[PDB]
Amino acid sequence: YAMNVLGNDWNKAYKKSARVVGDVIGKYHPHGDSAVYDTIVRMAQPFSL
DNA sequence: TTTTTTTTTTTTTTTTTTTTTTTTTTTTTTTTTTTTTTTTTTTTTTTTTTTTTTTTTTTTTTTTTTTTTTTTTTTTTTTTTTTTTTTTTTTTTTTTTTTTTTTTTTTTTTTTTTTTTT
């Protein structure tokens, strides 16, 4: 939801992971960074999903 | 106004314990030295027809010493018991998976101050 609200569309240019993690932690997820980034890393990598 | 009782932290330095620097013994690790395997070719060894004079088996008969034989008494064999080892259920502990809670370190760059050595 944070990546959709930011506008991280698949055909648009990339955005840094720090901005997305900061936006998620600031707005939606109250559980602090370094665990949202692990979920993002797992969702990105092709041998896990 | 002078004088009298009591209380504790310090002059403490010494005894006990703890912490921190040390170096003998069995378990790793790199080296040299000896067991394995594949090619060349090479004189050398070795596979297969022909002839040949040989020397051991099969007609026949003989005996004697190993094959018959019965029996006493041993002694290896088997029985029970118990110990030692092997092997497998049982239990315990530890590790990895993915979202969470927490933290912790090493260096550049300059300029100024402490803090030891000569």
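We number chain A the same way Swiss-Prot does; the residues here are 50-98, in that order.
The header says electron microscopy, 3.0 Å.
Here the Cβ of each residue, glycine as well, is placed from N, Cα and C on the backbone.
Summarising the environment of A:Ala67 (variant position), the number of other Cβ atoms within 10 Å of its Cβ, over all protein chains shown, is 10. Listed in Swiss-Prot is the natural variant A:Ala67 to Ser, annotated as follows: In PPA-10; quinolone-resistant.
DSSP gives A:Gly81 (variant position) a coil state; it is part of no helix or strand. A:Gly81 to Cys appears in Swiss-Prot as a natural variant; the accompanying note says: In NAL-97; quinolone-resistant.
Per Swiss-Prot, natural variant A:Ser83 to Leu is noted as: In NAL-51, NAL-112, NAL-118, NAL-119 and strains 58, 158, 218, 231 and 235; quinolone-resistant.
What Swiss-Prot notes for the published mutagenesis of A:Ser83 to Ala is this: Resistant to fluoroquinolones. Counting every protein chain shown, the number of other Cβ atoms lying within 10 Å of the Cβ of A:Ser83 (variant position) is 9.
Among the sequence features in Swiss-Prot, the natural variant A:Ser83 to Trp is noted as follows: In PPA-18 and strains 233 and 227; quinolone-resistant.
Swiss-Prot documents A:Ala84 to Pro as a naturally occurring variant and attaches the note In PPA-05; quinolone-resistant. Note: A:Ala84 (variant position) has no non-local neighbours, i.e. no same-chain residues 6+ apart with C-beta under 8 A of its own C-beta.
In the three-state DSSP scheme, A:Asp87 (variant position) falls into the helix class. A sphere of 10 angstroms centred on the C-beta of A:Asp87 (variant position) encloses 10 other C-beta atoms. The annotation that Swiss-Prot gives for the naturally occurring variant A:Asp87 to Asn reads: In NAL-113 and OV6; quinolone-resistant.
Listed in Swiss-Prot is the natural variant A:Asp87 to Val, annotated as follows: In strain: 202; partially quinolone-resistant.
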A:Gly81 (variant position) and A:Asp87 (variant position), distance between Cα atoms, whole Å: 12
Residues satisfying Cβ distance under 8 Å from A:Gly81 (variant position), sequence separation of at least 6: A:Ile74
C-alpha spacing of A:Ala67 (variant position) relative to A:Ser83 (variant position), in angstrom: 10
